[PDB]
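Chemist: So that we are looking at the same thing, I have put the structure below in structure tokens.
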Amino acid sequence: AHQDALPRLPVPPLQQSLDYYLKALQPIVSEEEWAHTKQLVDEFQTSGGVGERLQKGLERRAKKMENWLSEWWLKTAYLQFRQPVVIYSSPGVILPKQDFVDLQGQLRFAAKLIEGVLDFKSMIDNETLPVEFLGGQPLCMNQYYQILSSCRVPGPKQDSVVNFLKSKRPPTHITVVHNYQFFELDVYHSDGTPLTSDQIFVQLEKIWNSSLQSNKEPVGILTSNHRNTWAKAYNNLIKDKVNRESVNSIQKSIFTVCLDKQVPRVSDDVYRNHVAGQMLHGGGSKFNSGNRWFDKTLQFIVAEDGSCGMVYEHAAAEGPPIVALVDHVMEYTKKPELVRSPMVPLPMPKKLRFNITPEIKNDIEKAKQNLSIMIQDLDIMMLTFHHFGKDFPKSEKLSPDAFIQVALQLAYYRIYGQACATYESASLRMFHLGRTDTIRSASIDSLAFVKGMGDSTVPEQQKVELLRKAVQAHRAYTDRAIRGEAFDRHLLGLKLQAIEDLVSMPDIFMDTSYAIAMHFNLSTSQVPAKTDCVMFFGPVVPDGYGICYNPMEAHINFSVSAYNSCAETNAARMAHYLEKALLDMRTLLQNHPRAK
Ligand SMILES: C[N+](C)(C)C[C@H](O)CC(=O)O
């Protein structure tokens, strides 16, 4: 019912979107390229022209679909993306490290975590999940019904997603992975009531005792290979009815809990970078990468040393829904303990065995090698910005997110001497089934600021004005994006409509400017959470960075990724300039108060 009250995703006017496109191109293309693109744009949208016909097609699409973009986005952004989901697609999460130092503790926490999720699942199944608002406007809650009991399934041409949340007989079990071995653990009684952390611990107890050794092949590492490869290996792996039975149990499970094995202690100054690696990819074949199933939508990882976190498959959802679950859970794991009545000799969790063959074993070794290369090429720098958080920008009446994005443009320019196409996730949840759109952080105003900031001929009195104008511009772009007025998904739609209409690919899309515009050297997102956590992901281009952050009141958690194969990029350096950019902006604003 709530969804029927939500407005439908609009199709922006053609002229509106193209005008914003031309403006966003100015700081990243040459004068000559911009001029040429201006011509193509005028032609493209002329009355009775090509663009007008494609626009009408989109308007017809919105009239005959719940959300004109949904299917196209899911397919284009994820299902047709054939690179491994590991690092390149599935975001990782680091949660507040826990205190436990022994096995019974780890299982105790793991057990508490499970109960927390089920508590959250209650509102989902019962549809009692509080209605969220952005500011007087209702938000789509569909993403919350895609994360549990779901899984990505390899496809020879494109992948697919399975969701058992609303099936005839919905799954009532989760999968636990310990020492590369999977187990099927039911978390509900025949009566319907879910198990308690105690009963669950008793179950987790039996599971650990039934997997005390690690000498099995890491079948799960197969899910980390190229999708074309995993598609073939998967198809084979499931020929054996036992394997197919296990794989099926995994895909149906409410979610996967990974009880990771102890790993080598590292120096404190690189500890977080390592924990990030463990959450994003596992660390390698001889660590915890095999203790996974990357096709799974929600994977909660409870490490040995007390660290904890997760990694989720992106086709299934976005960050916000994930953090809402994380916040609810991390809080639940802190609640008191009273009624601890004695359970019963609960049934034992079924083990998900795998019959390995020379062919399957070979694919496992091919996967280990592929992942090994991927991990060695990833450069990650985790940065805890302790200087300030949302507090400072708020004290200047500036949007913290906009302040942060402008700082990143400053950091990038200080390193490369030029701006670059920049992507920032914008939530389209105020619309039915809305996912995301793109906020472009490289703008006419941000370029003017970063240039003025380093120009010794520009007085500080002027620099600050340029700073304020850049932040307000980003905030404006952000407000338009969230209200369906950005242009990136729109242009994508026009291109896909052309493909569907069987008409020659419009020149505007073959244009050099468009190519430059869609090559994001900076791919970013803000994932706010009450929980002091942080997410991270790999760059979207060879020569780019993947930056994610969670601004807290007095500090900001940042993650910076880059590829070693590209000499021009360095996570540590980008992180350093970012910290300094943020500091210099504070100094400049402090030096020139609007009043007094
Ligand atoms: C990670 N990144 C920014 C590439 C993708 C976002 O997580 C989702 C989106 O913006 O569609």
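Since chain A takes its numbers from Swiss-Prot, the residues it shows come out as 30-625.
The header says X-ray crystallography, 1.9 Å.
Cβ from N, Cα, C; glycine included.
Pasting the relevant annotations from Swiss-Prot:
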type: ACT_SITE; residues: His343; note: active site, proton acceptor
type: BINDING; residues: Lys419, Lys423, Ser424, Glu425, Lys426, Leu427, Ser428, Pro429, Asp430, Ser456, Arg504, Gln555; note: CoA binding site
type: BINDING; residues: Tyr452, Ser454, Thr465; note: (R)-carnitine binding site
type: MUTAGEN; residues: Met564 to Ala; note: Lowers activity towards short-chain fatty acids
type: MUTAGEN; residues: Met564 to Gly; note: Lowers activity towards short-chain fatty acids. Strong increase in activity towards medium chain fatty acids
type: MUTAGEN; residues: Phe565 to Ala; note: Increases activity towards short-chain fatty acids
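Structural setting of the listed features?
Modeler: For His343 (active site, proton acceptor), the Cβ neighbour count at a 10 Å cut-off comes to 18, with all displayed protein chains included.
Every protein chain considered, the tally of other Cβ atoms within 10 Å of the Cβ of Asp430 (CoA binding site) stands at 20. DSSP gives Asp430 (CoA binding site) a helix state.
Secondary structure at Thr465 ((R)-carnitine binding site), as computed by DSSP, is strand. The Cβ of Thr465 ((R)-carnitine binding site) has 22 other Cβ atoms within 10 Å, all protein chains considered.
For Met564 (mutagenesis position), the same-chain residues 6+ apart in sequence whose C-beta sits under 8 angstroms from its C-beta are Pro120, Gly121, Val122, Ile123, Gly348, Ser554, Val556, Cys577, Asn579, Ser588.
Secondary structure from DSSP puts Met564 (mutagenesis position) in a beta strand.
Around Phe565 (mutagenesis position), the same-chain residues at least 6 positions away in sequence with a Cβ under 8 Å from its Cβ are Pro120, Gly121, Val122, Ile123, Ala305, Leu309, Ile409, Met411, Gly575, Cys577, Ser588, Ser590.
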Chemist: Which of these binding-site residues has the least crowded Cβ, counting other Cβ atoms within 10 Å: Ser424, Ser428, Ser454?
Modeler: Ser424
Chemist: Round to a whole number and give the Cα-to-Cα distance in Å for the pair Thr465 ((R)-carnitine binding site) and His343 (active site, proton acceptor).
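Modeler: Rounded to the nearest whole number, the Cα-Cα distance is 12 Å.
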Chemist: Of the recorded positions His343, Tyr452, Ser454, which one sits closest to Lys419 (CoA binding site) when you measure Cα to Cα?
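Modeler: With Cα distances computed to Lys419 (CoA binding site), the winner among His343, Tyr452, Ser454 is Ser454.
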Chemist: Are any of the binding-site residues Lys426, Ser428, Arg504 near ligand 1, with a Cβ under 6 Å from it, and if so which?
Modeler: none
Chemist: Considering Cα atoms only, can you say which of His343, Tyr452, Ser454 is the nearest neighbour of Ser428 (CoA binding site) among these recorded positions?
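Modeler: With Cα distances computed to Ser428 (CoA binding site), the winner among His343, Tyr452, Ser454 is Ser454.
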Chemist: Within a 10 Å radius of its Cβ, which of these binding-site residues (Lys419, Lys426, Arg504) has the fewest neighbouring Cβ atoms?
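Modeler: It is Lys426 that, of the binding-site residues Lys419, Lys426, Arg504, has the fewest other Cβ atoms within 10 Å.
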Chemist: Calculate the distance in Å between the alpha carbons (Cα) of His343 (active site, proton acceptor) and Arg504 (CoA binding site), and round it to a whole number.
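Modeler: The Cα atom of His343 (active site, proton acceptor) is 26 Å away from the Cα atom of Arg504 (CoA binding site).
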Chemist: For the (R)-carnitine site given as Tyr452, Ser454, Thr465, which other residues of the same chain have their Cβ within 8 Å of the site's Cβ centre?
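Modeler: Other same-chain residues near the (R)-carnitine site: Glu453, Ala455, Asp466, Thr467, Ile468, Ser552, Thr553, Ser554.
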